[PDB]
Amino acid sequence: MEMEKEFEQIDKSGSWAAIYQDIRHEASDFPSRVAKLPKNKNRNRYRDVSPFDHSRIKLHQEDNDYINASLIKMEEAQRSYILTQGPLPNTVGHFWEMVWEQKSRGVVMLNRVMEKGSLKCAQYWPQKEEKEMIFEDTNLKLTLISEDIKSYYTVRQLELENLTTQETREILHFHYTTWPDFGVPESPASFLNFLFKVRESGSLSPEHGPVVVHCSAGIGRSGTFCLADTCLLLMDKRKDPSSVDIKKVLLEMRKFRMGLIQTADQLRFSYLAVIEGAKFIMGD
Ligand SMILES: O=C(O)c1csc(-c2ccc(C(F)(F)F)cc2)n1
């Protein structure tokens, strides 16, 4: 079925939970043996969220190459994304090592450091220009260059230096700051505006490594971001945009990381975002 009318048909019939459970039943199951080794327990935020072995990002290190991060490679859309958990106190150096080694331009953050009164990820970037951060375990230096605070998101320019080689690179930090502590946003308008700002920066384009996207577990809000982006790109590429099947795209993405889209409310929100976004693209 088309999307917008399949949407109204699920609303009127109140069957979002049943649609979402079908997706969960059909989703791929692949091994994640490296994630579960005892030496990696303090590298995982949640025991039930792990990268598959076949698609996990490897650190370029001979001691321990493990990070909780996955490469989502979308062949028809010609987009790739790295989805990862919010960094932990003992993985902030690994996080920036990955950004460096994978040649990423941008980092997309969809959570606040504290939500619901608890810490959802480490304070992994510097908050003042004159107070830079050094990660001694991976030999990197990180400096805040500039910061632009808007009503729904903040953009930061960061400098990452590889202290072994003295090479430097500019990284863009895109921070969506207004996702509610409970539920999903009422309108997708600010999330879509945010997605378009990431796109306009070059961070999603083939001349760079894959964008790094995270929330707390790296599957829920993060899944919504890449699902909406890929569906809108396919609608632009194909002769028949009504042939884009959001449930099929989500199942393809779940071949590369488990659990993408965590609730039936997140599924409905993804439909809403793609539907509204397709009207703004045109060309109208
Ligand atoms: O209209 C359609 O349904 C349509 C148009 S292009 C397309 C398609 C393109 C590429 C690939 C892949 F090889 F890249 F995987 C798979 C499907 N489907």
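If you check the header, you will see the structure was determined by X-ray crystallography, 1.8 Å.
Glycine residues also receive a Cβ, built from the backbone N, Cα and C atoms like all the rest.
The active site, phosphocysteine intermediate feature in Swiss-Prot is assigned to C215. Cβ environment of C215 (mutagenesis position): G86, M109, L110, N111, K120, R221, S222 lie under 8 Å away, each six or more residues apart in the same chain.
Secondary structure at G220 (substrate binding site), as computed by DSSP, is coil. For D181, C215, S216, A217, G218, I219, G220, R221, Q262, the entry in Swiss-Prot reads substrate binding site.
For the mutagenesis of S50 to A or D, Swiss-Prot gives this note: No phosphorylation. The structure shown keeps the original residue. In this structure, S50 (mutagenesis position) belongs to neither helix nor strand by DSSP; it is coil. The Cβ of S50 (mutagenesis position) lies under 8 Å from the Cβ of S32, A35, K36, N44, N68, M258, each of which sits 6+ residues away along the same chain.
Swiss-Prot gives this note for the published mutagenesis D181 to A: Substrate-trapping mutant. Classification of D181 (mutagenesis position) by DSSP places it in coil, neither helical nor stranded.
Swiss-Prot documents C215 to S as a published mutagenesis change and attaches the note Catalytically inactive mutant; abolishes sulfhydration.
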- Task: Just jot down the residues in the same chain as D181 (mutagenesis position), at least 6 apart in sequence, with C-beta under 8 A of its C-beta; none if empty.
- Result: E115, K116
- Note on the structure: One finds that other Cβ atoms within 10 Å of the Cβ of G220 (substrate binding site) number exactly 21
- Inside 10 Å of the Cβ of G218 (substrate binding site), count up the other Cβ atoms and send me the figure. 29
- Task: Report the member of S216, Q262 (the binding-site residues) whose C-beta atom has the most other C-beta atoms within 10 angstroms.
- Result: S216
